Amino acid sequence: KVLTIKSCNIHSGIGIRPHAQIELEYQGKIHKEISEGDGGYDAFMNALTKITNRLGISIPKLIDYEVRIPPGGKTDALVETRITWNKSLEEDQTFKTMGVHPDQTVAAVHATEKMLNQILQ
Amino acid sequence: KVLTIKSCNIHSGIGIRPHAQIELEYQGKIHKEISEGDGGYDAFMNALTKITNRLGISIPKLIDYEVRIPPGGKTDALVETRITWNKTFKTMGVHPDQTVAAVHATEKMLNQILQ
Ligand SMILES: CC[C@H](C)[C@H](N)C(=O)O
Ligand SMILES: CC[C@H](C)[C@H](N)C(=O)O
Ligand SMILES: [Zn+2]
Ligand SMILES: [Zn+2]
């Protein structure tokens, strides 16, 4: 845990321009950023990118996005989100991170946070 | 389309308690509700359930939930969500925001149930 997403607020809905706030801590420094996007997660990634650029960190390209719930999980089901990344470019640098949470967007933020640390660590 | 979801606002994140607002039109009546949940969509359905309960409508149980983006993945990718219900059928939603894609499928399920 060298990079932590202290908090984030994600907005979306019908009649709403999606947006997200982020507050991440890295090396005794806290970065707060906001951005709109075509979707909540997209907005979250756009805000994240302004931070990583500042830090000189390159974010891998999102190659695959998978979401699943256990059978008969229902509305409050735990969501498993698997995101596949690629640093370049073709297969040799492809990897996946995963997140599990009752909110599907948080699950994605968690998988993204894991990715960030794997790249930094 | 018999039932229309005029608007809805969903809010989640780390450090926030998931909540959602919904505004729907049915049989010449406007219904507006709010509620928290374990997740945005969960909050949305909790708010929807208050409405359906008032209408005497029982919502089908959510059995499976599928989310996919087209090949050549990108953060701003369109989301295609397929939800499976059982009292067993399926509804679909397509939208750049994945929570909205689910809501669209939920709206479809609703209209299909209120026939
Ligand atoms: C990977 C696609 C993402 C999840 C979608 N565009 C959203 O912001 O909801
Ligand atoms: C079907 C499970 C839903 C998507 C999840 N509990 C959420 O509200 O994010
Ligand atoms: Zn907001
Ligand atoms: Zn709010």
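All chain B residue numbers match Swiss-Prot; in order, they span 390-476, 485-512.
A Cβ is built for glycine as well, from the same backbone N, Cα and C atoms used for every other residue.
Database features, via Swiss-Prot:
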- B:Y430 to L: No change in Km for acetyl-CoA and 2.3-fold decrease in kcat. Severely impairs inhibition by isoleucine (MUTAGEN)
- B:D431 to A: 1.8-fold decrease in Km for acetyl-CoA and 5-fold decrease in kcat (MUTAGEN)
- B:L451 to V: 1.5-fold increase in Km for acetyl-CoA and 4.3 decrease in kcat (MUTAGEN)
- B:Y454 to A: 1.4 decrease in Km for acetyl-CoA and 17-fold decrease in kcat. Still inhibited by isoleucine and weakly inhibited by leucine (MUTAGEN)
- B:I458 to A: 1.3-fold decrease in Km for acetyl-CoA and 14-fold decrease in kcat. Abolishes inhibition by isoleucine (MUTAGEN)
- B:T464 to A: 1.8-fold decrease in Km for acetyl-CoA and 4.3-fold decrease in kcat (MUTAGEN)
- B:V468 to A: No change in Km for acetyl-CoA and 2-fold decrease in kcat. Increases inhibition by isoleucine and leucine becomes an effective inhibitor (MUTAGEN)
- B:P493 to A: 1.5-fold decrease in Km for acetyl-CoA and 2.6-fold decrease in kcat (MUTAGEN)
- B:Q495 to A: 1.6-fold decrease in Km for acetyl-CoA and 2.8-fold decrease in kcat (MUTAGEN)
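Sequence features, as recorded in Swiss-Prot, placed on the structure.
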residue : record               : Cβ neighbours (10 Å)
B:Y430  : mutagenesis position : 32
B:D431  : mutagenesis position : 25
B:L451  : mutagenesis position : 23
B:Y454  : mutagenesis position : 22
B:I458  : mutagenesis position : 20
B:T464  : mutagenesis position : 21
B:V468  : mutagenesis position : 25
B:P493  : mutagenesis position : 19
B:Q495  : mutagenesis position : 30
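Ligand 1 lies within reach of none of the mutagenesis positions B:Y430, B:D431, B:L451, B:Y454, judged by a C-beta closer than 6 angstroms to any of its atoms. Gap in the deposited chain: 8 residues are missing between B:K476 and B:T485, whose Cα atoms are separated by 7 Å.
Each residue contributes its Cα atom, and for B:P493 (mutagenesis position) and B:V468 (mutagenesis position) those atoms are 5 Å apart. Listed mutagenesis positions: B:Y430, B:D431, B:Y454, B:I458, B:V468, B:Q495. Those with a CB atom under 6 Å from ligand 2: B:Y430, B:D431, B:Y454.
A distance of 13 Å separates the Cα atom of B:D431 (mutagenesis position) from that of B:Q495 (mutagenesis position). Here the CA atom of B:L451 (mutagenesis position) lies 21 Å from the CA atom of B:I458 (mutagenesis position).
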